[PDB]
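Visitor: First the structure, then my questions, so here it is.
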Amino acid sequence: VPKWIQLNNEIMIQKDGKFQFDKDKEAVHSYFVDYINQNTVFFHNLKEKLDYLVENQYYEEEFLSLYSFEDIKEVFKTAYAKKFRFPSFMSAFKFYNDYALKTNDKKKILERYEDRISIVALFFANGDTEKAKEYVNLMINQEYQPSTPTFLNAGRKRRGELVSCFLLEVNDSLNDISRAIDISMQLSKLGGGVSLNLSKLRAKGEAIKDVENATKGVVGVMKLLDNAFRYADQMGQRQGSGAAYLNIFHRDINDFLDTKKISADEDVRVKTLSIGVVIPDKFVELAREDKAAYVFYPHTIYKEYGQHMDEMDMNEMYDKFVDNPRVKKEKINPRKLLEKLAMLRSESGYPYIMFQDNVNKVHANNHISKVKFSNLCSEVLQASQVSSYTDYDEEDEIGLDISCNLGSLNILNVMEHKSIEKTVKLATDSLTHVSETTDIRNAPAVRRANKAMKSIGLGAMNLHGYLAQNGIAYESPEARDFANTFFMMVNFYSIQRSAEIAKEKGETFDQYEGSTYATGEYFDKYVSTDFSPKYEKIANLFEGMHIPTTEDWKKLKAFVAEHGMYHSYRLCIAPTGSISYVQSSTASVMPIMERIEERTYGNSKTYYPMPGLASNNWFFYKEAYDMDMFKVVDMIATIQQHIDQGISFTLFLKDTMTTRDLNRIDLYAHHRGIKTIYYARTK
Amino acid sequence: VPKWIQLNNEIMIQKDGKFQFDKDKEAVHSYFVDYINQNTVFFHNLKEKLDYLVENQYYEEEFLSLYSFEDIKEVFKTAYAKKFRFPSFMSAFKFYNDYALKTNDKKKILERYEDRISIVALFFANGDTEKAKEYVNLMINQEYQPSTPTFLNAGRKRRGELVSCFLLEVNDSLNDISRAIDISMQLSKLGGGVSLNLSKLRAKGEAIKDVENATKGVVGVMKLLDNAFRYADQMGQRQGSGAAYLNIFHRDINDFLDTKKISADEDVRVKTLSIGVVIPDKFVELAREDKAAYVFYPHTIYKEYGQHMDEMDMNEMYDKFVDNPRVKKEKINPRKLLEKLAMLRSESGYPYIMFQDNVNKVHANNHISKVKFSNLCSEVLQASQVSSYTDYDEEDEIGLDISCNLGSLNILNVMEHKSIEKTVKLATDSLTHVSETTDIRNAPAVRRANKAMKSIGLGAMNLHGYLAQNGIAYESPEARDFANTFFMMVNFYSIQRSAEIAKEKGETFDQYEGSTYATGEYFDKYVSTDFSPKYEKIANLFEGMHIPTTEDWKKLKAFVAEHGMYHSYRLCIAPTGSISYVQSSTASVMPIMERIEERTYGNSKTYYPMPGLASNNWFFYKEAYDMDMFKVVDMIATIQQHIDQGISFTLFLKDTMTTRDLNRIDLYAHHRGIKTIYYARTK
Amino acid sequence: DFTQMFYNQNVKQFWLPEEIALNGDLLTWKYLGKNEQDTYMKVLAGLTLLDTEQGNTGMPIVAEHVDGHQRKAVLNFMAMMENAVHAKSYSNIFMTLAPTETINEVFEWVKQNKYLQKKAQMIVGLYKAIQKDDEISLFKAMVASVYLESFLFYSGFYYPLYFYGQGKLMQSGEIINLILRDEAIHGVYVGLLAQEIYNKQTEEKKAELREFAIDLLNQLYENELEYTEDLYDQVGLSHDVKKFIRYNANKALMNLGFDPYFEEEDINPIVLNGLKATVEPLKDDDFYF
Amino acid sequence: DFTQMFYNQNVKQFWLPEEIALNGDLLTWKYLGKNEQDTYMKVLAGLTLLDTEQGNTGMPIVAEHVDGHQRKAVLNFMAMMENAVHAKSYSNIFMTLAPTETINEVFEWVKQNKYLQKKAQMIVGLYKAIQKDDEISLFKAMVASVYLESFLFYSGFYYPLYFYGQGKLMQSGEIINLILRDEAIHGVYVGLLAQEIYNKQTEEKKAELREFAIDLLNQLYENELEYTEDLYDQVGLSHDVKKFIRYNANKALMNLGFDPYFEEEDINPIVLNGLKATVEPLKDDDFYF
Ligand SMILES: Nc1ncnc2c1ncn2[C@@H]1O[C@H](COP(=O)(O)OP(=O)(O)OP(=O)(O)O)[C@@H](O)[C@H]1O
Ligand SMILES: Nc1ncnc2c1ncn2[C@@H]1O[C@H](COP(=O)(O)OP(=O)(O)OP(=O)(O)O)[C@@H](O)[C@H]1O
Ligand SMILES: Cc1cn([C@H]2C[C@H](O)[C@@H](COP(=O)(O)OP(=O)(O)OP(=O)(O)O)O2)c(=O)[nH]c1=O
Ligand SMILES: [Mg+2]
Ligand SMILES: [Mg+2]
Ligand SMILES: [Mn+2]
Ligand SMILES: [Mn+2]
Ligand SMILES: [Mn+2]
Ligand SMILES: [Mn+2]
């Protein structure tokens, strides 16, 4: 066993009844003085390194050609001047195993952390040396972390796409289904997770040109998509991951759910395609009143009204659907469907739950389209227009397929540096650059939506780490007050940066004029309610930083009205799974699953303590499963009120609790304004 | 139990030690006195019937509008003047259960046999009343039978395409694979059987964008195609049928074959995807000499030579591939592979066997392309060019995808009417009309090849029926003499009609000038070898009909040289599954499987004796399983020497014979010039 | 002289209830009177109980005490058929025709029915009385087993056969005929083993064994009469069934090498109407013609 | 939670010796050396002898003491496969490859062999020690049974799989693969029955049962190493066979719900080629907060 492995395992060997957390630090030293420094490839100077990486097809030469070598040297020197040290063994291990650039045979390390950060910063700046240094300082301080696609692939010749998630709308036609399968394979080839809205597809037993009971429903398309994602599995490196979203009022909703039952037959079971359910407020109202609900056949509704079932408001059209004899429907028990959802989430963690009305009551771009589904991580909530892929030799009507670039603020590092504004603006600029340089030649709706919406996702990580390292319980009202203030600041500065980009470029996102940003409605709660901290401890935490007031929000509203906004969507809180290790941060705004996690790598086992875990903050690092899910819902709703897109909200459940407890948590989330629920992980 | 079913089951009841075959005739009468006439919709006049069928979206207005009502009435009167009577119960049952037009509620019969024949004739003639009457006389004499798609769908508004055999070339790309899946779905939606060539696809463990061990091979593509064919199942009417062809020198050939093993796992086995193997002469030579063979990685060959492995002659390329270090290959035992093929055919009848050099040594259009694969029934053998389907908003390079037009001569009815020439020419004209009226807007290469090649398949059936009713054993040399003469006359008149159509329209098929028809090579064996019958009995059978001599063939060769040939391909012998029942004929040129076949429809049993079966010809109606497969191979080769495309050749084996016997039959078929082997049906 | 042929016959008769689709009986079942359905359910439940004990106890225990690996293989196979095939088939029939509550009720009814409990007590008691290396206790249990196989099942078999013969409940009836075909060979086989033991005895001992067999038969018979009346009076068939069980009692005695005990009677004619491929390598001469 | 599922998997795996033609093995058998033929014969006899104990005692004794009609049926089916299918299959392989006199001598040798006897008698000893209504003694016997099904057979299976993976003795190798596939499911099933007993015990009793299982495994493993060298040194395979024993020991432990004992090792590639949360209804007022 390696020396650093033994040093890391020495953490759990208690001394005087206490964990040896400091041993972890020793491990990193070993991991660098025995493996990383020996396995790294050193050159005489930076010129030889850059030339070797360029000619050997490791780096794209275009982004490096925008800078003179003196500027690149200055950027690299700025990166190395911080003398960044990984405080935990797992941070360095995760970076050098998942994100550091290696040779073709993967026998040596070509990229250090500073090298990777410098390359990403130079790609972000697009020829601006000062901007590149700003990005270097932002990432080496670990205030901002680009998503895994962006951080791993920026400036690389053998790179994939920098966009993490893609959302596709599938129209009710064989041509559209085949095009959706093709685009899903193309985007999984690019490495991104693909989500498909199957609510427009007509249910099982519908007519294909006057011959009835002909359609296979959404389950056949689900099987096709599952095989497509199995085939396109990132060249066999990462399993192809897809998501299917169906409205709960679709007739196939049961069969949909039956794809995830552990007793499902092979002709129905789907195993590589995640499932999500979109629940309008009408379904929750029907379940609450115990009135029997009706699921609908989409094609009959489309024939009668000319629009898809998910294209209009169910809260106002459900009674018209039920009373219409030309609309076909089936009777269901909404409470039984809710119990089935809870049982399925207990068994397998599926489906994702999207509260459609919670998303669309604060959605700023309802004029473009209502949000009808979410992404594979159930945090992207954007307007999408379905595409009409016609026959060959016929022009296709290209719609809008959602796609946003992810980037997370490290809350602990951002607040320690007292740089919410600067970090938010620089992250917005980096995400705007990632969107601008993204061009996908096989997904036309994705390309058009990227060019028009200009949507980005600016997330946050290390919420629980910051709260526990500052002596604040994650479930406490003080923690929710901190989240309210911090994310109001993040939203304020993201809107300010979006408006500044719109002013400097003279262009807004497409159809911005009909948005609530243009009409000023979006700023209502910000121009009437003060989001400054209500607790003295939180206010002290925010000292040295100008917390925006109602007057600052009014000025920002006027600025947006004058100049517009460059981005249709700005903030989305992704799960941030593996890149949180490198940043020494807790995953996303979720509470920690465990204080010390035991992970098996190779034939060895490693223990990763939570960042900053110690004796004095052991009980502030409360495990998520031990927490009240209602207070976690309160925290997520408090954050969500300042996030325009959704938050990947994983439910952390105990084995003792029943499906009724899961249903109660889901209904409280819906009541509190939670937009989406990601996972039901049971301990 | 209905009266006609009792009268049909009375056949097996033996009187005086003989089957009551004549009772079947009585059954037909009952089937018409009790059921057909009662459930047949009658109209006051044909005008009312045509108006009702057109208005209720049963027929098409376009083809009926080309004639005055007097001409349509005259065509119907010509059809009804024959007073055609089905000789067996199963003929009428199959027609009125499969082909007769029924109401939307499927309880009444709108079309009789004469009505359907008249409608198909009017569709064929395209406005010529005399030509329509000629077609009516052809089909009511049952000399020619349009295929199930053409016969069932001609003149019907609610219909699939008139072509059901489609051959697709799949290029080695994700875009091409997705396009192939889409086209397969679209053609299965039209009701056609789709065959895909997977030899150009790179094997498992190949590089994608210079990353190693990334390709899933052809088995993942087969899984995708199997899912696509399961999804597209004729609006839930018939099981989606598809075929995949792989060259035996493709490295995936074992895994390909492993998709049909019973022991194969769920992630390996494809259930609704037929498989065929293309066997070049090089593989047979390697197996014969017991030299170990090599299966090659197609992408390495493409990178080294710039052409696909299946696009070049393996006979001259195999040694260069083996000696090339940059071509990756795996060692195999060709005799072990042959034994595996025989074992798989014994277990499941798969794969289909295509002898590439047997096809291509007589292929007339090798300049366009060599025949690389066959159809789902393993009888279509045509030149195909792969298409380069690029990314979106980029122009695709459309190639040639095979789609031939099926139609079968009834050898008994044709020869008893002494009308080989007239029937062949009229069938060629009808096939040309159906090929010209076919327009598929979702298969670009299929449409392009249909417009360019103008390839049709004119088959024959009732060969064994005709031979048995004339006191000729199917395995006798006299039967082979008759087949030689009859199919040489069929080829002569098909070529004459093709040249006449080319002269009339002033156009040949695309790239005809490079064909062996243009150079006169095709006629070589016809201008030197006399194909007149060598037996007096066969000559007396051909009495009253002019048998083309060598001088006639020289005149035809000169005529083709002067005027060209309209069809790239003219003759292919399809299995003729259900139309053989309606025509009261034995299926294809195959020998009969059973003298009397027992079938179960609903909860009732039915008995179909072979047409013309009696005590006198009971011995001549020898069952296929009791026959020597070498003599069946000899007869099929005798026919194949006059057929430009292949013949659906099913092997009929006993359970006693082993895989050595199957391999011997396959090798004798290869030796005798058999182009394709369809199935290995074990009794 | 016989085990090998019984081995071959038993294994070639192998079947599973799932081979027979039962949804075809749905309508002829729906059409029966409540009395008829009640008797039918109870009859099959009585059969299920007998096969449960024959599979769990009777056949395995006889297998344990009979010498010879081939004899044991036959008896083990027969045991498997009893509980893995026969007893289970009845549940397939129940699950098709009846709602869960009716199924629950009939299984509760077997537990409390005094005739069914008495016959189980008597038969299983004899199985559990077998003593190692004691051929007489083994003979007594084999007589009990023959009486179960060839006599006791028949008060139950009557009714499915009676319907089958009228063209009613024919899928369930097909299952029952397969079960009956098995029990007939099981009764013969166990009968032959019993005769082996009987033939080893003195004339005095034989006389006692015949007394045992006849006393046991009469005791079982008297109980079966009451069981038959209890089940069949409501469908009007008790006298007919009684004739059938006497007929089969004689067959059981004959399987044991004894003379018939009951006089011959005419049985309902309806019930009488109710009755990889081999691989060779390729030679170099197979490539030339 | 599991018996009906195992019932299904067991009955759908049903097969008979006659299905595989054995005579074509003589075409590769004749080309093996004396040591290869000797090892094969000895291994085959070892498997035969152990499997007979499982058919005559192991499965029937467990079926006797386990409560539950459906479990008894599955166990009966497994006992049937041992006695009616597996035993006939081993006999068929022997009769094909060796003359009668050679078979008798090999069985005489293996019957006297110290390492084969040690393991055979250790297993049989635990079956004989089961006491009525004592679940601890039943558990110990189940552990022994799982060790036989999932571990002890594999020092033997190695050789036929080794040939099968090379294209030698393919017909008998196919038979062995079918047998092995049955023993795998037998081991998993009996393992689940043992875990059921284990989970009903106190923490101290559990620790005591774990110690029993590990101690037994150790005794059997040390004898397997000796058995292995005794048979496989003459054909140079013992090192690789030992890896295969440990890998299968780990599977046996996992069947009993225990952690693997041995470090993970790769296996010979030729042999490889041969080879609910509680539902609680919503009570209303759960929609209001
Ligand atoms: N935790 C760590 N994170 C990142 N790099 C590290 C870490 N520990 C060691 N290294 C790398 O290994 C080298 C070993 O030097 P070390 O940290 O022991 O101190 P040093 O030799 O006094 O110099 P310096 O600390 O100034 O780099 C470091 O210079 C650095 O490049
Ligand atoms: N074998 C048969 N094949 C086809 N149609 C039949 C057959 N037998 C009877 N029919 C139909 O039933 C009708 C009655 O025929 P039948 O044998 O009674 O005498 P017919 O002289 O042909 O009668 P019709 O006056 O109808 O022409 C036929 O006209 C035809 O429509
Ligand atoms: C062709 C086909 C379609 N479908 C379903 C899936 C699609 O969502 C739906 C629409 O198919 P379409 O491609 O729209 O078929 P169509 O346009 O010819 O019929 P229509 O005019 O009624 O739109 O039909 C199947 O389930 N199986 C099939 O094989
Ligand atoms: Mg449509
Ligand atoms: Mg390519
Ligand atoms: Mn029984
Ligand atoms: Mn029995
Ligand atoms: Mn066994
Ligand atoms: Mn076993």
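In order, the residues displayed for chain B correspond to 6-688 in Swiss-Prot numbering, which applies throughout.
In case you wondered, yes, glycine gets a Cβ from its N, Cα and C as well.
What Swiss-Prot records for this protein is below:
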- B:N380: active site, proton acceptor (ACT_SITE)
- B:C382: active site, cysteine radical intermediate (ACT_SITE)
- B:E384: active site, proton acceptor (ACT_SITE)
- B:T153, B:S169, B:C170, B:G198, B:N380, B:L381, B:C382, B:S383, B:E384, B:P580, B:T581, B:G582, B:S583, B:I584: substrate binding site (BINDING)
- B:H255 to Y: In ts-A 73; temperature-sensitive lethal mutation (MUTAGEN)
Visitor: To the nearest whole angstrom, what is the C-alpha distance linking B:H255 (mutagenesis position) and B:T581 (substrate binding site)?
Guide: 32
Visitor: Need this for a regression test: binding-site residues B:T153, B:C170, B:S583, filtered to those with Cα within 10 Å of B:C382 (active site, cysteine radical intermediate). What's left?
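Guide: The binding-site residues passing the 10 Å Cα test are B:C170.
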Visitor: Check the recorded positions B:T153, B:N380, B:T581, B:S583 for other C-beta atoms within 10 angstroms of each C-beta and report the one with the most.
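Guide: Going through B:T153, B:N380, B:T581, B:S583 one by one, the largest Cβ count within 10 Å is at B:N380.
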Visitor: For B:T153 (substrate binding site), just give me the three-state DSSP call.
Guide: helix
Visitor: Based on the record's binding annotation for substrate (B:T153, B:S169, B:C170, B:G198, B:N380, B:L381, B:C382, B:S383, B:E384, B:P580, B:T581, B:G582, B:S583, B:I584), what whole-number value in Å is the widest Cα to Cα distance?
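Guide: With B:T153, B:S169, B:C170, B:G198, B:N380, B:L381, B:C382, B:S383, B:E384, B:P580, B:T581, B:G582, B:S583, B:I584 as the binding residues for substrate, the largest Cα distance is 19 Å.
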Visitor: When DSSP states are folded down to helix, strand and coil, where does B:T581 (substrate binding site) land?
Guide: coil
Visitor: Please report the Cα separation of B:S583 (substrate binding site) and B:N380 (active site, proton acceptor) in Å, rounded to an integer.
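Guide: Here the two Cα atoms are 18 Å apart.
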Visitor: Neighbour count, 10 Å Cβ-Cβ cut-off, for B:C170 (substrate binding site): what number do you get?
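Guide: That number is 26.
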Visitor: If one measures from the C-alpha of B:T153 (substrate binding site) to the C-alpha of B:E384 (active site, proton acceptor), what distance in angstrom results, rounded to a whole number?
Guide: 16
Visitor: Round to a whole number and give the Cα-to-Cα distance in Å for the pair B:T581 (substrate binding site) and B:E384 (active site, proton acceptor).
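Guide: Answer for this pair: 11 Å between alpha carbons.
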Visitor: Express the distance between the Cα positions of B:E384 (active site, proton acceptor) and B:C170 (substrate binding site) as a whole number of Å.
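Guide: Cα-Cα, rounded: 10 Å.
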Visitor: Taking DSSP three-state, what's B:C170 (substrate binding site) in: helix, strand or coil?
Guide: strand
Visitor: Can you tell me how far the Cα of B:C170 (substrate binding site) sits from the Cα of B:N380 (active site, proton acceptor), in Å?
Guide: 7
Visitor: Give me the count of other Cβ atoms within 10 A of the Cβ belonging to B:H255 (mutagenesis position).
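Guide: Summing over all protein chains shown, B:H255 (mutagenesis position) has 27 other Cβ atoms within 10 Å.
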